[PDB]
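Engineer: Quick one: this structure, given as structure tokens, is what I'll be asking you about.
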Amino acid sequence: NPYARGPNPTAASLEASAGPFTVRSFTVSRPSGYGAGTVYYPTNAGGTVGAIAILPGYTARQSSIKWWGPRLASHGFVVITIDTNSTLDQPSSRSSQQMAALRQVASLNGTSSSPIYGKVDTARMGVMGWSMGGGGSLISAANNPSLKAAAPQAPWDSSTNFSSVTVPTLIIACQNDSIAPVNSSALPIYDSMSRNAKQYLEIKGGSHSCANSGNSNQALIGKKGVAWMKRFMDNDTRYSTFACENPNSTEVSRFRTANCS
């Protein structure tokens, strides 16, 4: 497998705060088609790696989703955390900006002055995001089926019907979410998808921000997020168990998965 990177995973290696690779970051000097961006990248991944673009929620900024940057990049991904043109952007606009960020990561991969020069496999990209940014990620996957993976958290969109999505999608949900309640948002979105590998991971007792920076379940959520991205962005079957298993965690109130061996 030409995309396989890093050592064979264990629960401990996936639950740790950082993966095997050293991480550096830089601010995007002139963001093209979005508000602002921070790029996290591994210095020593051993090959080109996929790129992941992460959206914040309504009124929110990069701080809410920043922890994913070092966490994912330390396992061999280039990750751009996004500020949208307006904090009040709706999910459709949020999706366009997510793709613009992936577009600029690919452009920067071909820029000699950039720290990620030569570091990205621009054919392998994924999307993540919180709430409206989760709906934005789902729209990105629907419109761009070549995306290799999606992992929105506490998603919300004006529609819950994402039946066209063929991208492997992990729905991270928060049980006690009062902003985007699971019964009217995360669950129907999960249920709508009939054509893909998919998973529903509900954090017990979680408020709307249960997967944000500073959360108390970074070991569990970080493991699932990284494992899902490894399995599907890298086709890495060393991660099939971690990606598709019920994690048997006291912090999970609900678990569902389909087309996930």
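Here chain A follows Swiss-Prot, giving residues 30-290 in order.
Technique stated in the header: X-ray crystallography, 1.9 Å.
Cβ atoms are placed via backbone N, Cα and C, with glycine included.
What Swiss-Prot records for this protein is below:
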BINDING   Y87, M161, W185  poly(ethylene terephthalate) binding site
MUTAGEN   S93 to M  Increases activity towards 1-naphthyl butyrate
MUTAGEN   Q119 to A  Displays decreased enzymatic activity on PET bottle and on BHET
MUTAGEN   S121 to E  Displays increased thermostability and increased PET degradation activity by 14-fold at 40 degrees Celsius; when associated with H-186 and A-280
MUTAGEN   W159 to A  Displays decreased enzymatic activity on PET film and on BHET
MUTAGEN   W159 to H  Displays increased enzymatic activity on PET bottle and on BHET. Exhibits improved PET and PEF degradation capacity relative to wild-type PETase; when associated with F-238
ACT_SITE  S160  active site, nucleophile
MUTAGEN   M161 to A  Displays decreased enzymatic activity on PET bottle and on BHET
MUTAGEN   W185 to A  Exhibits highly impaired PET degradation capacity relative to wild-type PETase. Also displays decreased enzymatic activity on BHET
MUTAGEN   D186 to H  Displays increased thermostability and increased PET degradation activity by 14-fold at 40 degrees Celsius; when associated with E-121 and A-280
MUTAGEN   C203 to A  Displays decreased enzymatic activity on PET film and on BHET; when associated with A-239
MUTAGEN   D206 to A  Loss of enzymatic activity on PET bottle and on BHET
ACT_SITE  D206  active site, charge relay system
MUTAGEN   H237 to A  Loss of enzymatic activity on PET bottle and on BHET
ACT_SITE  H237  active site, charge relay system
MUTAGEN   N241 to A  Displays decreased enzymatic activity on PET film and on BHET
MUTAGEN   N241 to F  Increases activity towards 1-naphthyl butyrate
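Looking at the shown structure, what environment does each listed feature sit in?
Structural biologist: Of all the Cβ atoms in the protein chains shown, 26 others lie within 10 Å of the Cβ of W185 (mutagenesis position).
Residues within less than 8 Å, Cβ to Cβ, of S93 (mutagenesis position) and separated from it by at least 6 positions along the same chain comprise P85, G86, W159, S238, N241, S242.
According to its DSSP assignment, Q119 (mutagenesis position) is coil.
Less than 8 angstroms from the CB of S121 (mutagenesis position) sit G165, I168, each of them six or more residues away in the same chain.
All protein chains included, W159 (mutagenesis position) registers 29 other Cβ atoms within 10 Å of its own Cβ.
DSSP assigns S160 (active site, nucleophile) to coil in the three-state reduction, placing it in neither a helix nor a strand.
Taking a C-beta cut-off of under 8 Å and a sequence gap of six or more, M161 (mutagenesis position) has these contacts in its own chain: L84, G86, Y87, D118, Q119, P120, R123, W185, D186.
Within 10 Å of the C-beta of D186 (mutagenesis position) there are 24 other C-beta atoms, taking all protein chains into account.
Listed in sequence order, the residues of the same chain lying 6 or more apart from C203 (mutagenesis position) and placing their CB within less than 8 Å of its CB are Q182, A183, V211, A215, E231, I232, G235, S236, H237, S238, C239, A240.
Sequence-distant neighbours of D206 (mutagenesis position) (same chain, 6+ residues apart, CB-CB distance under 8 A): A183, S214, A215, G235, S236, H237, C239.
In the three-state DSSP classification, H237 (mutagenesis position) falls within coil.
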Engineer: Of all the mutagenesis positions given, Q119, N241, which has the fewest Cβ neighbours within 10 Å once its own Cβ is left out?
Structural biologist: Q119
Engineer: Going by DSSP, give the three-state secondary structure for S93 (mutagenesis position).
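Structural biologist: DSSP call for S93 (mutagenesis position): helix.
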Engineer: Over all shown protein chains, what is the count of other CB atoms within 10 A of the CB belonging to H237 (mutagenesis position)?
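Structural biologist: Step by step: centre on the Cβ of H237 (mutagenesis position), count other Cβ atoms within 10 Å, giving 19.
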